[PDB]
Amino acid sequence: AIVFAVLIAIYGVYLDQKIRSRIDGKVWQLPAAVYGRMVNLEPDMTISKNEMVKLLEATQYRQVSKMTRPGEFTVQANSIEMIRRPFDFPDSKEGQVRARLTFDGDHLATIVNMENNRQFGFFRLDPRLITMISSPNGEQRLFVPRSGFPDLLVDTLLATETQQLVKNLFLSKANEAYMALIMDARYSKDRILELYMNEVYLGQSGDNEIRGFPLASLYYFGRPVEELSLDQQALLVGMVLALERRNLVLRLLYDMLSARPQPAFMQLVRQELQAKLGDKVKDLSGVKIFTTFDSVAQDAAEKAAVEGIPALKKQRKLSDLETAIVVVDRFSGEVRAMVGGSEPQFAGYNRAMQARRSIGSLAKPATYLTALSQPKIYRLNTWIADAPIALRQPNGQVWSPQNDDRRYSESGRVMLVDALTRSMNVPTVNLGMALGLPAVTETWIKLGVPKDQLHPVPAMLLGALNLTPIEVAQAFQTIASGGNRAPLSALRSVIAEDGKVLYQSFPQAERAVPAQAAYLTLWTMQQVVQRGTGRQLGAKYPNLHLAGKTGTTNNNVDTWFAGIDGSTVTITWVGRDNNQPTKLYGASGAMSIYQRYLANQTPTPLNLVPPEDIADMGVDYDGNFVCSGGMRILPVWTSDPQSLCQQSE
Ligand SMILES: *C(=O)[C@@H](NC(=O)Cc1cccs1)[C@H]1N=C(C(=O)O)C(=C)CS1
């Protein structure tokens, strides 16, 4: 019965149909790749040699003595030499660039291409791959075409071992062998290994399969497939006793070689992807997600949390203590770092987005910002009464707020500037009540805090406002930018596999409060750090000229710190998940975590550029403006400083 060779031949044509429907189109449901911030280096930019090495190491760059592969760098007395690895940037796709970065003190002078010895207007740094968004299959892959793999890695694989391809692609011996002779005849020998190098099982991440050479190289070493050393190339081929198999591959093909994710930040990323695009993203294959994430700021914030919390737990003899750190861009609102606990590597509860706590004294700048927005009535030299308060509540209660020392000024008065500097409760209520709670509540709305959290009662002025550190970061960013509310974002762009722009971020800053009131509040916040509540930071970092504010709720249940540098707004919270005493203050708790965060990186000094109609004016001991001289110089929102003439008469 020669009929058999006809029904098996028609099965081969109906197998060639199946190897077409798959390979001609969607081969895999490639998970979405999440990338960090794309840093553009530029001549005259304020970055040091040490700051650049740290930035490089954080972006998966390895320090060497002589460069041979991309993603490597060398350190010299006043320069850095690097082979910037190829990256498919959304703006323009680039390749290998051998560049030299020459420094002059705290700033970069030149970025010169070592191939033609020419200067760069700006030089692009590739972003670090943070994580992959969980695939529906559970099979995690990162697609790279044939060419992307080095010739040595290909040869380490050929041999040991088309036959395997079909097994992992369509099967649960004769069936695959028939498919193998259908495959090899239809597609080129090089196309065959392209699919093989992106199919093979190489690892396990919980209950998510880590398959293919490009994702395995990063999942095991933290460096791309192109930049794999022969010993590492052998191990990746060998996995297709652990040290023994690496050496087993080495002997097959010597003695030297044989001797040799962000759960807090991703919550915001996944939440923003859902809000901006919807359910349309998840279906699409091989999506590229570009975030605002800073590897340098994060590693520094994690280190400050992992080291600071147990150091505070041993000093105050605490059984349990927790923290939350949110770093956002001063001007754009871009979220650079997010810490939701003392264990930022191993987490389920994100304190930076879920721990809704009383803000305390962090509510004070809203009151002074509302006051300073009215320059014809409220200035820095404005006298505020500091005497016993008794306010009527419905029905029979009397609210008598006190300053922390339960004391009042001998004169019964303080200047607005000192009241915020020292975080004095009594004059803050007096000022807040004279302006009225609806005026102070309106400032908060403009600062971008949630509307449903604002209850306009006298207690609001002192800190009866429950917010998460991210909502506090939004409020402080608005004051820090110079009075522009830039809605906080984790997403820069969302790009399809075919290079199609699905989502693109654009600036949407809104003028919330006047620039002058925001400056006057910021300059006053520099006084808290230098001479007021945050004085311990100001003594450690006097040249940074930080603008800050401490927070210490009633019964030491919460310690807050709102730190502002030249480039970032950092909100720190230190407290207990059981809402209990921490034996800590704003300065000793949250601020101690911020210093460590400042020491763990290189911060940008805050040089307040005064906006329009700002004049430095002299006041006498009585607080009255004087023409020439005065024992105190205060900046004033005025277009004609001859407020002095009117005052002197
Ligand atoms: C605001 O936080 C303000 N707190 C209170 O008045 C309630 C108190 C809590 C502990 C003692 S009184 C306080 N501001 C600071 C600060 O950290 O800036 C505190 C030192 C106490 S007054």
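Residues 73-233, 269-279, 287-354, 368-380, 391-397, 410-798, in that order, are what chain A shows, numbered as in Swiss-Prot.
Method reported for this entry: X-ray crystallography, 2.3 Å.
In case you wondered, yes, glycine gets a Cβ from its N, Cα and C as well.
What Swiss-Prot records for this protein:
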type: MUTAGEN; residues: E233 to Q; note: Loss of wild-type glycan chain elongation activity. No complementation in strain defective in PBP-1b
type: ACT_SITE; residues: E233; note: active site, proton donor
type: MUTAGEN; residues: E290 to Q; note: 11-fold decrease in catalytic activity. Shows complementation activity in strain defective in PBP-1b
type: ACT_SITE; residues: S510; note: active site, acyl-ester intermediate
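Recorded features from Swiss-Prot, shown on the structure.
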| residue | record | Cβ contacts under 8 Å, 6 or more apart |
| --- | --- | --- |
| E233 | mutagenesis position | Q270, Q271, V354 |
| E290 | mutagenesis position | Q270, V273, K274, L278 |
| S510 | active site, acyl-ester intermediate | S572, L611, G612, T682, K698, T699, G700, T701, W709, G735 |
Inset, instruction - Please state whether DSSP places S510 (active site, acyl-ester intermediate) in a helix, a strand or coil. - result: helix
Inset, instruction - Under 6 Å from ligand 1 by C-beta, which of these recorded positions make it: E233, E290, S510? Sequence order, please. - result: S510
Legend entry - Anchor-to-anchor CA distance, Å, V354 and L368 (intervening 13 residues not built): 14
Legend entry - Interval of 7 unresolved-in-model residues, reported as the Cα distance (Å) from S279 through to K287: 11
Legend entry - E233 (mutagenesis position) - helix vs strand vs coil (DSSP): coil
Legend entry - Deposited-model gap closure distance - 35 residues unmodelled, Cα of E233 to Cα of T269, Å: 9
Legend entry - Flanking Cα pair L380 / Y391, between which 10 residues have no modelled coordinates, distance in Å: 9
Legend entry - Where the model skips 12 residues between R397 and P410, distance between their Cα atoms in Å: 27
